[PDB]
2 protein chains.
Amino acid sequence: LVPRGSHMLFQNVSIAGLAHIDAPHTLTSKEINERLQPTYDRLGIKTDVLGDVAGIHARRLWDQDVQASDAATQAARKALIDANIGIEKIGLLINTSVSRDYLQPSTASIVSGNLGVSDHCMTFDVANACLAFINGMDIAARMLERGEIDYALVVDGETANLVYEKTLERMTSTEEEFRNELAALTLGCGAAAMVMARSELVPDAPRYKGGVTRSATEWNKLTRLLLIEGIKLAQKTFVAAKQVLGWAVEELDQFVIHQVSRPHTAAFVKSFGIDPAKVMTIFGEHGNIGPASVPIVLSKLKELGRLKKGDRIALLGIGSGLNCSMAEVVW
Amino acid sequence: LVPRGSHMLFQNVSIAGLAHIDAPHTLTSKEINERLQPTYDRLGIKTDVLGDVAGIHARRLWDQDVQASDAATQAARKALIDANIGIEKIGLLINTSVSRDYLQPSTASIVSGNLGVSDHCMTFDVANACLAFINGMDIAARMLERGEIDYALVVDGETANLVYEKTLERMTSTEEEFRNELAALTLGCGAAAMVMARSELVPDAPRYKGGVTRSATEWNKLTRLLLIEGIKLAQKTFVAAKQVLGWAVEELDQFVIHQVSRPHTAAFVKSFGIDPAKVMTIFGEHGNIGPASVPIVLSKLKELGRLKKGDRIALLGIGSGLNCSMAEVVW
Ligand SMILES: C/C=C/C/C=C/CCC(=O)[C@@H](O)CC(N)=O
Ligand SMILES: C/C=C/C/C=C/CCC(=O)[C@@H](O)CC(N)=O
Ligand SMILES: [Mn+2]
Ligand SMILES: [Mn+2]
């Protein structure tokens, strides 16, 4: 009757399964630079923006014409294995990727079709730039908490190959232009999937509590001043997280953060007093995998045995909108 | 403890507000045909597919370069008026349209930004071809039912102008081709928005109970045989609706159905024994407005005073996937 933060948290939602896919082909920022060099000379720009400003040494790409749906399918088969369950158990499949096969049908239906879901399985895509995978976990969680379903898949496959091809193309023939376009060269390919479940069905599995979102949609227009607005948004979101989840920075064991660039990350972590040792980072070798970044990093943490029962894990990012979301997993 | 269908239904979710926008410019199928005529002669095809096969006499288009977000904004301002509340009350805004402004940010954030939502307002797009507006109502409903929010906006703006321009272009210079492309000429422009609320906050407002989805994602590949699969999917979905909502066709007062074509509609209604007088249809003059079709038709019913307190209203469609959803409003 009297509201409390902890009231809105999910009580019976767990992570049964989690997997990622690393895209196979490494493209180093040096090889890209050698192709851009005549153009750096052209414009008389002496700076290695990628290596030096962004902090990206390499990214991964697909070896072939891999569609988002294919990449999400692969990650999803792995996450079912990780959960030890058959596709027949899945009552919901949400696709959260920025990369998209078609106008329609949803990417989710194509992935469902590949996996062979049953006729009871509800599917749809959620789009929300780099935060969508947290949005999709939350959406699934509400259905689980209510008993509408027992198991859900959240998936995300990202592909950047056509983006890099088109972009390098345009970065060979104006500086406003050449600058606007370098930022596509921080993106990477990859995929993640997660199987979520009612907790009684998966005793001892990691627990998803939910989280908070704040927005500054006044800034939907939109990097100097965008970092600043981002930080101010995150500040507010942290206040929300304190009010709902009871967060204090020092009581969290890991921060799984969406990454835009080494300096944006550096600024975030300084701003909030976070211990950098608690922030795993794949951006320098994998680039920014959009909304798949968070679960990939979470899956990598797991596979490295870097998580312990009881660990409080913070999932967060700042996305275009502007939006910011912060959610907690208790391993 | 013993499950029953009615257990999964929403108890405290209502429709506070509802509005639509008709796009202003009428393009009749005759004017289109006169431009296509040399090409009908060319291919030696004597049939008026649009007028005679599809049953479309006209559609609406925008008069200017209206983006999906602009159209959703307009409909959303109207639906707030209809609900008699300020934007500050909105805790969630979901955009469900097929038409989309950008890769990112979400269309939802752009609409939120235009309206001036508060920093507490969560936003994201849902994509699921023609059923997404029902998906977005369901998503909002779960948050409302739990108490996470008090008011939500679901919005959808559709624009087809560039589609028609590109399509007419290609339909002037091969029959497999010319045929594949005529189906874009059944689309129309328009917009809808709905304000949903916790029932205690809006005493006497129409009640959203929720609904059911079934899928046949084996057919995500995909018209002859697509109508057949559609009907078989809907049959199953009706069985689900009977098990959850207690539906029998004769106890429903209106059917608000997504429309693809006059024959697909005719086949559906015959197949299920529905009284055609209970199926309002705007397709012949407005075309298919995608996922906005359902709420537009619902808003038109309302404005015509065609609904009475206690009326059981069935919201449904068949979408690419294949998917089918069926939900109930009790006016
Ligand atoms: C520390 C502040 C960061 C704000 C950056 C916002 C831009 C983010 C991006 O453009 C992508 O990486 C992610 C996204 N689109 O959501
Ligand atoms: C009566 C059977 C109807 C099945 C038709 C499916 C195709 C539907 C469409 O392509 C659009 O109108 C709607 C959609 N994409 O969801
Ligand atoms: Mn290779
Ligand atoms: Mn006009």
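Counting starts with 1 at the first residue shown.
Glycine too: its Cβ is placed from the backbone N, Cα and C atoms.
A 10 Å cutoff on Cβ-Cβ distances gives B:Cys130 (mutagenesis position) a total of 27 other Cβ atoms nearby, all chains included. The DSSP secondary structure for B:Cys130 (mutagenesis position) is helix. Taken from Swiss-Prot, the feature active site, acyl-thioester intermediate covers B:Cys130.
Other Cβ atoms within 10 Å of the Cβ of B:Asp63 (Mn(2+) binding site) number 10 in total over all chains. The Mn(2+) binding site annotation in Swiss-Prot covers B:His25, B:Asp63 and is backed by experimental evidence.
Record note (Swiss-Prot), mutagenesis B:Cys130 to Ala or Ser (Swiss-Prot position 123): Strong decrease in activity. Displays measurable CoA release only after incubation for 24 hours. The unchanged residue is displayed.
Quoted from Swiss-Prot, the note on mutagenesis experiment B:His258 to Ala or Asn (Swiss-Prot position 265) is: No change in substrate hydrolysis rate. Cannot form the beta-keto acid product. Just so you know, the Cβ of B:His258 (mutagenesis position) picks up 28 other Cβ atoms within 10 Å once every protein chain is counted.
The annotation that Swiss-Prot gives for the mutagenesis experiment B:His258 to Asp (Swiss-Prot position 265) reads: Hydrolyzes 91% of the substrate after incubation for 24 hours. Cannot form the beta-keto acid product.
Put simply, of the recorded positions B:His25, B:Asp63, B:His258, the one whose Cα is nearest the Cα of B:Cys130 (mutagenesis position) is B:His258.
The 6 Å Cβ screen around ligand 2 retains B:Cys130 from the recorded positions B:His25, B:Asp63, B:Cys130, ordered by sequence position.
In the deposited model, 11 residues between B:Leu222 and B:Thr223 are missing, and the Cα-Cα distance across the gap is 8 Å. For B:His25 (Mn(2+) binding site), the same-chain residues lying six or more positions away in sequence with a CB closer than 8 A to its CB are B:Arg60, B:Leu61, B:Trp62, B:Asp63. Straight-line distance between the Cα atoms of B:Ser173 and B:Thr174 is 7 Å, even though 3 residues between them have no modelled coordinates. Proximity to ligand 4 at the level of Cβ atoms, with a cut-off under 6 angstroms, picks out B:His25, B:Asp63 from the recorded positions B:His25, B:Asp63, B:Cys130, B:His258.
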